[PDB]
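Beneath this line is the structure, given in structure tokens, with notes to follow.
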Amino acid sequence: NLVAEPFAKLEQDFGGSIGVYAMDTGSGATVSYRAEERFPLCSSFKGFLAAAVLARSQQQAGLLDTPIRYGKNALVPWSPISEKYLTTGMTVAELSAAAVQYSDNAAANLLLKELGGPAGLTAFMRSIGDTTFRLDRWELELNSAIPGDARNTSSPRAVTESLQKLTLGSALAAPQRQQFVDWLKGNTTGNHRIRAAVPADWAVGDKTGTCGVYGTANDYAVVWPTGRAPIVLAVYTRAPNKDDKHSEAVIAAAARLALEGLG
Ligand SMILES: *C(=O)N1C[C@](N)(O)CC[C@H]1C(=O)NC1CCNCC1
């Protein structure tokens, strides 16, 4: 597979495994490398979490507008938004933006509670036709990234297919699809991943994940090239040793090869 050779060289230099899926929604063209292998989700579940909350918000009138009045017991390390609004509370919409754009852990856990926990998010992903996605822990308990553990994993292909359904397809009603897209476009944590691979003129929405252990980190994105239909892509990494370091540069490099390989 000549298309695959640069991805194999990249993951060999990195000391692990890289999984890539990219789909051009204009051509139908794809690039695939280990696309159906499982990789840890890490914080990247929070994008799908926000989409599941938007889906619920379609039939639960005013759900997104609902103030959640949480206590200190709800706070988690790296909850910089939730900690700031601890007096006044946050709406479900504000919690969703914090979870997506800052990876706020308390916000992610409050939204998981809205859905019936990790099992509720998994059930939402099954409802849109994703059979690969698995989540069974709350933050910060889903991040062990142990090689061969299928818990708290998905595949680059399933992530890309689900992201397309939610951001571009019909899995959400249009006003909810639009809110999901705007949350992803405002992500603050992905500047060195897929965003570093795309021409500066192209709009990007993304969500990152970083377990760090076992060289584990990821990003998925919708990309709007000038004058073209969007591209959806996912890049996930892992490595065999607990102290193997993740690399943002390797994720950006894999994203460039994906864009270069599209027909
Ligand atoms: C998400 O992937 N994520 C990283 C972690 N190591 O798994 C811990 C939980 C979560 C997180 O808190 N990310 C923050 C992103 C912004 N800087 C602080 C960490």
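The numbering of chain A matches Swiss-Prot: 27-289, in order.
If you're wondering, the header gives X-ray crystallography, 1.3 Å.
Heads up, the Cβ atoms here are built off N, Cα and C, so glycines get one too.
Taken from Swiss-Prot, the feature active site, nucleophile covers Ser69, and the record attributes it to experimental evidence. For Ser69 (active site, nucleophile), the count of additional Cβ atoms within 10 Å of its Cβ stands at 26 [all protein chains shown]. Secondary structure at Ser69 (active site, nucleophile), taken from DSSP and collapsed to helix, strand or coil, is helix.
Counting every protein chain shown, the Cβ of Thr236 (beta-lactam binding site) has 22 other Cβ atoms within 10 Å. DSSP assigns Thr236 (beta-lactam binding site) to a strand. Taken from Swiss-Prot, the feature beta-lactam binding site covers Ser69, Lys72, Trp104, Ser129, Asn131, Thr234, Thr236.
Look at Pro103 (mutagenesis position): DSSP puts it in coil. Taking the Cβ of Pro103 (mutagenesis position) as centre and 10 Å as the limit, one finds 9 other Cβ atoms among all the protein chains shown. In Swiss-Prot, the entry for mutagenesis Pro103 to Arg states: Increases catalytic efficiency about 40-fold with respect to ceftazidime and reduces catalytic efficiency about 10-fold with respect to nitrocefin; when associated with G-239. The structure shown retains the original residue.
Under the heading active site, proton acceptor, Swiss-Prot lists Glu167, citing similarity to another entry as support. Listed in sequence order, the residues of the same chain lying 6 or more apart from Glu167 (active site, proton acceptor) and placing their CB within less than 8 Å of its CB: none are present. In the three-state DSSP scheme, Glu167 (active site, proton acceptor) falls into the coil class.
Record note (Swiss-Prot), mutagenesis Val239 to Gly: Increases catalytic efficiency about 40-fold with respect to ceftazidime and reduces catalytic efficiency about 10-fold with respect to nitrocefin; when associated with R-103. The unchanged residue is displayed. For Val239 (mutagenesis position), other Cβ atoms within 10 Å of its Cβ number 20.
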Coarse DSSP state, helix versus strand versus coil, of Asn131 (beta-lactam binding site): helix
Residues close to beta-lactam site centre defined by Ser69, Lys72, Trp104, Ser129, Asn131, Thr234, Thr236, Cβ within 8 Å: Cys68, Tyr128, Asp130, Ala134, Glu165, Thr215, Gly235
Local Cβ density at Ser129 (beta-lactam binding site) - other Cβ atoms counted within 10 Å: 25
Of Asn131, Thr234 (the binding-site residues), the residue whose Cβ has the fewest other Cβ atoms within 10 Å: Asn131
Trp104 (beta-lactam binding site), number of other Cβ atoms within 10 Å: 14
